[PDB]
Amino acid sequence: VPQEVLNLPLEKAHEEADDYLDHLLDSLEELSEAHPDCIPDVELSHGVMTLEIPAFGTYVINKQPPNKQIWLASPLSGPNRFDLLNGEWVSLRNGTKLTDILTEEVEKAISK
Amino acid sequence: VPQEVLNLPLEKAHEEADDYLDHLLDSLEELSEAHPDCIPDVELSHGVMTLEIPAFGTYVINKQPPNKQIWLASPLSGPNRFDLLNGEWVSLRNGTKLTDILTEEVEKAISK
Amino acid sequence: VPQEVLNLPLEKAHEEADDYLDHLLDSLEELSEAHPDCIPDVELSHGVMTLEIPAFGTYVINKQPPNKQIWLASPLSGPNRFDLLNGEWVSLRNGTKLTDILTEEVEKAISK
Ligand SMILES: [Co+2]
Ligand SMILES: [Co+2]
Ligand SMILES: [Co+2]
């Protein structure tokens, strides 16, 4: 019934997971230079993001319906799922930032 | 297969968000007296509740499918989304009770 | 587009609730010996598990779509719903492990 809501420059919020992934893509395809191209490819299609790291295998990162929201399948650290706590994404299993998991794993490759 | 469950005075639980909103409506349309009618209207239709506060703009409060459950769009403090912690509703972003956000904002109007 | 993901021995993850319930069933139908058969039956069909405890009434335990995931209806302690925290399931209301609720309630029967 109210109008003084839809004459605002109105907008559907983003999906909180969607926003993480897009920020990860340009953070990661930027890191897709600091390899001797031994982390050669990262692609994101429809909330599925694949990350080729030949040293370990291939990563798959998902948007997922909840008992939680972002799903990580690590060729190295295994599978894990994450939901928002205080505005960072966190393992339901134990509570670790996936930011940290990815961070560590990515840079364990740069060593090689 | 068991009967001694359905000869109980049986009942579908409520939606936890639904219960919050109904409690907010009579808490707020009661506060729709303690204004010099400068918070003139509050309506709740189908899990959408609008709150007119001319001083700031119009509030919209939603039931929402999860990465969390109650969605707040504040003409003043902006958007935010909330899920249950220990039986109160809490910003996924930072962890603040929306009870508090609403409380503060409502009474920042009573000042005027 | 990537193959070196689907020539892995691939697998859909389980539902975190599903895994809890299956572990509860054999933990409970094992306890369906340590009664003077006064906790005579426990059945699990399609993510609905019923538990007959004549002393108190019948329990129903559910897989549920979220503002949380496992739903408990206790003939004794009432209803409650639970989501993962740090890999254990926890009352949204107050934060107690349902493991504990069930544990206590089950063994309050063994007293009799
Ligand atoms: Co969480
Ligand atoms: Co929460
Ligand atoms: Co929780």
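Residues 61-172, in that order, are what chain A shows, numbered as in Swiss-Prot.
Any Cβ shown, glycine's included, is placed from N, Cα and C.
Taken verbatim from Swiss-Prot:
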MUTAGEN   A:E93 to A  Impairs oligomerization and iron mineralization
MUTAGEN   A:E103 to A  Impairs resistance to iron-catalyzed oxidative stress, no effect on Fe(2+) delivery and cell growth; when associated with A-93 and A-97
MUTAGEN   A:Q129 to A  Impairs cell growth and lowers aconitase activity
MUTAGEN   A:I130 to A  Impairs cell growth and lowers aconitase activity
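Taking the Cβ of A:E103 (mutagenesis position) as centre and 10 Å as the limit, one finds 13 other Cβ atoms among all the protein chains shown. Taking the C-alpha positions, the distance from A:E93 (mutagenesis position) to A:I130 (mutagenesis position) comes to 26 Å.
In sequence order, the mutagenesis positions near chain B (CB to CB under 8 A) are A:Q129, out of A:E93, A:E103, A:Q129, A:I130. When the mutagenesis positions A:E93, A:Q129 are compared by the number of other C-beta atoms lying within 10 angstroms of their own C-beta, A:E93 comes out lowest.
You'll find the Cα of A:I130 (mutagenesis position) roughly 16 Å from the Cα of A:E103 (mutagenesis position).
Checking the mutagenesis positions A:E93, A:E103, A:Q129, A:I130 against chain C with a Cβ-Cβ cut-off under 8 Å leaves A:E103, in sequence order. Geometry remark: A:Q129 (mutagenesis position) versus A:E103 (mutagenesis position), CA distance 19 Å.
Within 10 Å of the C-beta of A:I130 (mutagenesis position) we count 25 further C-beta atoms, all protein chains included.
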